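Asker: Quick one: the structure is below, questions incoming.
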Amino acid sequence: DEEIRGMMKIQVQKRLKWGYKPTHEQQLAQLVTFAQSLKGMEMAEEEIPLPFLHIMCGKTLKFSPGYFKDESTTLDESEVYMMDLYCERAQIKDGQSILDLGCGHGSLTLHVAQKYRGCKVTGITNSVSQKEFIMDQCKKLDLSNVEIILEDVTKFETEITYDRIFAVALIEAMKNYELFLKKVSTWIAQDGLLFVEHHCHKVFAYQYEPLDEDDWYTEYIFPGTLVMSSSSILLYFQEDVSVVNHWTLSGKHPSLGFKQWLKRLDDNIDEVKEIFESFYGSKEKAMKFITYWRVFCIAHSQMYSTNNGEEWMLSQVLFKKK
Amino acid sequence: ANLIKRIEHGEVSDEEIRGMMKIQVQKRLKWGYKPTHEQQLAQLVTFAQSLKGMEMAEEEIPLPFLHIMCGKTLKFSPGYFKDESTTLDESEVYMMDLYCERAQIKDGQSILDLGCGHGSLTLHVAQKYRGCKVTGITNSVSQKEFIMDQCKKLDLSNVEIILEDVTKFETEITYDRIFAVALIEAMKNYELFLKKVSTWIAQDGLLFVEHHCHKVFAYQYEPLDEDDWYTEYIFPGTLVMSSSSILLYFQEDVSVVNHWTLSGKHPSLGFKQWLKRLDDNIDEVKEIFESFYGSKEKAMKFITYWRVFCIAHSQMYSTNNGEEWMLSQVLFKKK
Ligand SMILES: C[S@+](CC[C@H](N)C(=O)[O-])C[C@H]1O[C@@H](n2cnc3c(N)ncnc32)[C@H](O)[C@@H]1O
Ligand SMILES: C[S@+](CC[C@H](N)C(=O)[O-])C[C@H]1O[C@@H](n2cnc3c(N)ncnc32)[C@H](O)[C@@H]1O
């Protein structure tokens, strides 16, 4: 842990001199050549055991961050505050069709559905198990409210349109932001909104690709080249959607989230070893998936804490059609 | 406000002004900078949505004087100094070329220029590409006729100047290219502006826009405390100092194709050049002014304003090596 925090504060500082430039002309230009580059990519590049997440992620199994109001906010609680923020900032109304892109394990689909029994809430994931699990909760807590399409978002067509489209933690897997925002806009209703949240740097976007030959990080964690977006970056993909509002949250909310994920992991470790040996068929491999998750949490709760959250952070954009 | 009174009578040094203007800049930068990006972003966004409910815009100098103060094109907007030893004349010409390149001007296109002014950019484009029909748009009577006389001087059946306020111009002509160089600074509600202009863009047309801005935050010109001479001395009459980024939020009728900024060094240097040529001919601007305005005192009054205005903004644009106040250029396609 200790050395890894250190081995990651150095990765941070060299990603920090990478992307910062001494004048606004150079800074801005770099970001505008970056966006144009992602128009030369595909829309997106072309399975975690459920027992293990009941431990690491908390009640709703929200595999994305939460709003911590103070550092006594439970991880459980933070998950709730964040998704009411979502619901508040998406201007969600009782009775409107809701589409939830990349449900995961439905933490938001079930939230809206329970908080607004008038809304018909439709979710989309590419996992058979996420779908079944979710539809298990509907069963349990009496929801004729939900629907789970099974389809890869980047493939899905439909005639159906939606009063409010959600899409959180999803941009992180998309290369061409243009084709993505292009497709989703034909799913927007007469006068509807689209809610995008996304990890980012405050100031510059970039590919997940080695700084040195001596930065283990980009290889161990990312293993494929993703894009760490820039907070403002979606302002440049406004051809089929228009920005209505734009917010950001300090990087202390992810940093705290990762902090919660690591402690519960480490509080229940024996059970974690047991679940991952059943699943990966080996004490060596379990002992190495434990390592990953700890390193991911440690490193990234240190990556987001940077400069009291004023480097990497959460970014929220609200959209309307055309 | 007796300050102004003695400011006119010459008692206040050019470095007191530059001195007071530095404290103005410090106050404005303390006011506008938030400590978290969440706040800063929500400063701008609220200020941006604020503009959406205003009017587009709210409801004249001697030519011998601009001839003196300004370059031989009379560009009343900034120039591009590759170097400190670049001249006003070249700075101008460098800047309009830059425009002619960033707006993808080709021979043959039709060009709509909005707030053409005394025509520096209209005539630049028109002499350079005989293939374009260029339409200028100003509301000054003097400005139409001047350009129309320089069109006789240069022999170019290549220009057209319509006398109208942009804010109320109604047409169904479309032009492959449109400039709005140093114009949005007269406007407040950019949405309703950008919507009007967007009907003037032809299929695959391009609009090009320049505006003075601060790098980060935007703001109305209202006095900071009650020690703020500069605000209501320099401005009538609430205008809005845009943000670099602010026009990323006005993308309902036009899309963005590119976006650049230029250091506040260029506008800093021009204003410096404006002062020198004005001061290397003070007596000629005195005559020109004591003749035009009707008295030696409003002469005094208006010669002071311009020395003040050249000195404050030149100081203001130099803050932090050109990285607070600054130029934003944005190129749009018809959404
Ligand atoms: C990686 S995110 C995080 C989970 C979710 N955003 C949340 O906050 O609960 C999105 C989720 O949607 C699914 N997903 C990811 N990419 C997808 C794609 N291209 N098409 C469909 N589902 C996808 C994944 O199974 C993943 O759990
Ligand atoms: C210095 S700028 C643009 C001209 C500059 N010479 C150039 O092309 O770089 C300011 C100009 O805005 C124009 N303007 C402001 N409000 C206007 C309006 N409502 N209608 C027409 N022109 C307007 C004025 O004529 C003024 O010359």
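By Swiss-Prot numbering, chain B shows 12-70, 80-256, 258-356, in order.
From the backbone N, Cα and C atoms, a Cβ is placed for every residue, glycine too.
These came from Swiss-Prot, pasted as-is:
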- B:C331: active site (ACT_SITE)
- B:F96, B:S97, B:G135, B:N159, B:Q163, B:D185, B:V186, B:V201: S-adenosyl-L-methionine binding site (BINDING)
- B:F96, B:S97, B:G135, B:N159, B:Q163, B:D185, B:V186, B:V201: S-adenosyl-L-homocysteine binding site (BINDING)
- B:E205: (S)-tetrahydropapaverine binding site (BINDING)
- B:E80 to A: Increased catalytic activity with (S)-reticuline, racemic pavine and racemic tetrahydropapaverine (MUTAGEN)
- B:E205 to A: Strongly decreased catalytic activity. Over 90% decreased catalytic activity; when associated with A-206 (MUTAGEN)
Asker: For the recorded positions listed here, B:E80, B:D185, B:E205, which shows the highest count of neighbouring CB atoms within 10 A?
Answerer: B:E205
Asker: Using a 6 Å cut-off on Cβ distance, which of the recorded positions B:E80, B:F96, B:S97, B:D185, B:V201 come close to any atom of ligand 2?
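Answerer: Near the molecule: B:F96, B:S97, B:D185, B:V201.
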Asker: Just to verify a number: CA distance, B:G135 (S-adenosyl-L-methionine binding site) to B:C331 (active site), in angstrom, no decimals.
Answerer: 21
Asker: Reduced to three states, what secondary structure does DSSP give B:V201 (S-adenosyl-L-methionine binding site)?
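Answerer: B:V201 (S-adenosyl-L-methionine binding site) sits in a strand per DSSP.
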Asker: What subset of the recorded positions B:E80, B:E205, B:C331 lies within 10 angstroms of B:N159 (S-adenosyl-L-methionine binding site), using C-alpha positions?
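Answerer: Checking each Cα against B:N159 (S-adenosyl-L-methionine binding site), there are no hits.
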Asker: Have a look at the binding-site residues (B:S97, B:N159, B:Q163) and report the one with the fewest Cβ neighbours inside 10 Å.
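Answerer: Selected from the binding-site residues B:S97, B:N159, B:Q163 on minimum Cβ neighbours within 10 Å: B:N159.
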Asker: Looking only at Cβ atoms, how many others are within 10 Å of the one on the residue listed as 'active site'?
Answerer: 23
Asker: Between B:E70 and B:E80 there are 9 residues with no coordinates; how far apart are their CA atoms in Å?
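Answerer: Cα separation at the break: 15 Å.
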Asker: Measure from the Cβ of B:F96 (S-adenosyl-L-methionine binding site) and count the other Cβ atoms within 10 Å, all protein chains considered.
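Answerer: Around B:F96 (S-adenosyl-L-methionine binding site), other Cβ atoms within 10 Å: 17.
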Asker: Kindly assign B:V186 (S-adenosyl-L-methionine binding site) to one of the three DSSP-derived states: helix, strand or coil.
Answerer: helix
Asker: Specify the count of other C-beta atoms within 10 Å of the C-beta of B:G135 (S-adenosyl-L-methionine binding site).
Answerer: 22
Asker: Could you tell me the C-alpha distance between B:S97 (S-adenosyl-L-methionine binding site) and B:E80 (mutagenesis position) in angstrom, no decimals?
Answerer: 15
Asker: Hey, what's the Cβ neighbour count for B:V186 (S-adenosyl-L-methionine binding site) at 10 Å?
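Answerer: A 10 Å sphere around the Cβ of B:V186 (S-adenosyl-L-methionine binding site) contains 21 other Cβ atoms.
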Asker: Let me check the 10 A CB neighbour count of B:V201 (S-adenosyl-L-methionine binding site). How many other CB atoms are there?
Answerer: 25
